[PDB]
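Asks: Next up is a structure, given as C-alpha cells.
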Amino acid sequence: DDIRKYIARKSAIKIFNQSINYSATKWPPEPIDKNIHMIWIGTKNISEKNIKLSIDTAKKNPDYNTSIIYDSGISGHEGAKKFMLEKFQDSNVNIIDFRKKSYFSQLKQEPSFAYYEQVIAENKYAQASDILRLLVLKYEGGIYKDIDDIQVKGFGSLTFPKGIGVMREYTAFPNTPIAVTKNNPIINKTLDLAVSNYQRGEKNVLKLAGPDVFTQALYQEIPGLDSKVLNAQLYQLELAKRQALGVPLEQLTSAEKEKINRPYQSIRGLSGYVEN
Ligand SMILES: CC(=O)N[C@H]1[C@@H](OP(=O)(O)OP(=O)(O)OC[C@H]2O[C@@H](n3ccc(=O)[nH]c3=O)[C@H](O)[C@@H]2O)O[C@H](CO)[C@@H](O)[C@@H]1O
Ligand SMILES: [Ca+2]
C-alpha cells in the first residue's frame, strides 16, 4: 500500500514537472520582419525635431527598412509630402504613399478602412493613425514606431512568442511601439473591436482604437498577460502540486514560477528601445 502511494506521487510529480518545463517554451518565438513603419499623414509639415528623431531611428537600425507613410488621398497633402521628400533625401528614411502599397486593393474589403476614410475626411490625423498603424501591421508585420519617440537603441533581430512584442504596461499596454508578425490574430482582433467601437459611436477617442482597445485584444488572445488571470493560474498550479505530493489542500518554487512567467515576460520584451 505504501509503495502504491509512492508510485502515484512520483508519477504525478513527474507529470507536473514536465508540464512546468513545457510551459517555459510553450510558444516558440517568431521572427519579426525587418521593417520599421512610422506615420506622418495630413497637411502639416513634419517638425525639424521629428526629422532628426526619424533619421536617428534609421541610423540606429541600419539592418532595417525605415519608412514614413503618408496618404495621397488627403486633400492638400502635397506641400507636406514635398517638404518630407526634400528633408529625407540625404537619409535612409523612405517616404512612401499608403495608396501605393501593393496590398492597397484588398482594403476595399475592410470595414476599418471605411472608418479611416471618415476620420481623415474630418482632418483627424492623430486619431486616424490609430487605425492606419493596425492596417499596416496586419498586411506587412514589422515594427510600428511613433514619429516623435526617441530611439534609445537599435532593435536588432527580434523574435517573440506568438509573434507579438510590446512595451510593458503603463492598466494598459501602449499601442506603440509594436512588433508583430504579418496577419497576426492580436492585430485582427484589435481592428475587430475598433469596428465595433466606431459602429456604436464611442466618443472617447482613446476607446475607439487606442491603448485600451489594443489591451483588450491582447487579453482576449493571450489571457495570461492579465496579472489577475496569471495569478489564478499560479494558485491552481500550487494546488495541483500539493495534490501531486498528497500534501494538505508554499510548494511552487521561484524556479517553477520563472518558467511559468517566461513567455509573458518575453512578450513584454519590446521595452527599453524607444523613449519620450
Ligand atoms: C499615452 C496615450 O494615450 N497616447 C495616445 C495619444 O498619443 P499622442 O497624443 O502623443 O498622439 P500624437 O499627437 O503623437 O499622434 C499620434 C500619431 O499620429 C500621427 N500624426 C499626428 C498628427 C498629424 O498631423 N499627422 C500624423 O501622421 C503621428 O504618427 C503621431 O505619432 O493619442 C494617440 C492618437 O489617438 C494614441 O495613439 C496614443 O496611444
Ligand atoms: Ca506621440
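Chain A uses Swiss-Prot numbers throughout; the residues present, in order, are 2131-2300, 2308-2386, 2395-2421.
Note: Cβ is positioned from N, Cα and C throughout, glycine not excepted.
Sharing the feature lines straight out of Swiss-Prot:
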BINDING   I2169, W2170, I2171, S2259, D2260, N2312  UDP-N-acetyl-alpha-D-glucosamine binding site
BINDING   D2276, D2278  divalent metal cation binding site
MUTAGEN   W2170 to A  7-fold reduction in glycosyltransferase activity
MUTAGEN   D2260 to A  10000-fold reduction in glycosyltransferase activity. Reduced cell toxicity
MUTAGEN   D2276 to N  16700-fold reduction in glycosyltransferase activity
MUTAGEN   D2278 to N  333-fold reduction in glycosyltransferase activity
MUTAGEN   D2279 to N  700-fold reduction in glycosyltransferase activity
MUTAGEN   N2312 to A  1.3-fold reduction in glycosyltransferase activity
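Each of these features: where is it, how hidden is it, and who are its neighbours?
Replies: Counting only same-chain residues at least 6 apart in sequence, those with a Cβ under 8 Å from the Cβ of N2312 (mutagenesis position) are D2260, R2263, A2346, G2347, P2348, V2350, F2351.
Of all Cβ atoms in the shown protein chains, 18 besides its own fall within 10 Å of the Cβ of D2276 (mutagenesis position).
A coil conformation is recorded for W2170 (mutagenesis position) in the three-state DSSP classification, outside any helix or strand. Taking the Cβ of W2170 (mutagenesis position) as reference, residues of its chain lying under 8 Å away and at least six apart in sequence are, in sequence order, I2176, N2180, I2198, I2199, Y2200, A2210, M2214, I2277.
Cβ contacts within 10 Å of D2260 (mutagenesis position), excluding its own Cβ and spanning all protein chains shown: 24.
Sequence-distant neighbours of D2278 (mutagenesis position): residues of the same chain at least 6 apart with a C-beta under 8 Å from its C-beta are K2179, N2180, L2183, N2421.
Long-range Cβ proximity for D2279 (mutagenesis position), meaning a same-chain Cβ under 8 A and a gap of 6 or more residues, is found for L2183, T2313, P2314, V2419, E2420, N2421.
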Asks: Does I2171 (UDP-N-acetyl-alpha-D-glucosamine binding site) have same-chain partners at least 6 apart in sequence with Cβ under 8 Å from its own Cβ, and which are they?
Replies: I2199, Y2200, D2201, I2204, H2207, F2228, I2250, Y2255, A2258, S2259, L2262
Asks: List, in sequence order, the same-chain residues at least six positions removed whose CB sits under 8 Å from that of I2169 (UDP-N-acetyl-alpha-D-glucosamine binding site)?
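Replies: Looking at Cβ-Cβ distances below 8 Å from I2169 (UDP-N-acetyl-alpha-D-glucosamine binding site), excluding near sequence neighbours, one finds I2198, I2199, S2259, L2262, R2263, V2266, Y2274, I2277.
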Asks: Please go through the recorded positions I2169, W2170, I2171, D2279 one by one and keep those whose C-beta falls under 6 A from any atom of ligand 2; give the result in sequence order.
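Replies: Passing the 6 Å Cβ check against ligand 2: none.
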Asks: Over the unmodelled segment of 7 residues, figure out how far apart in angstrom the Cα atoms of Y2300 and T2308 are, rounded to whole.
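Replies: Result for this gap is 6 Å, Cα to Cα.
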Asks: Along a straight line, what is the whole-number distance in angstrom from the CA of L2386 to the CA of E2395 around the 8 missing residues?
Replies: 11
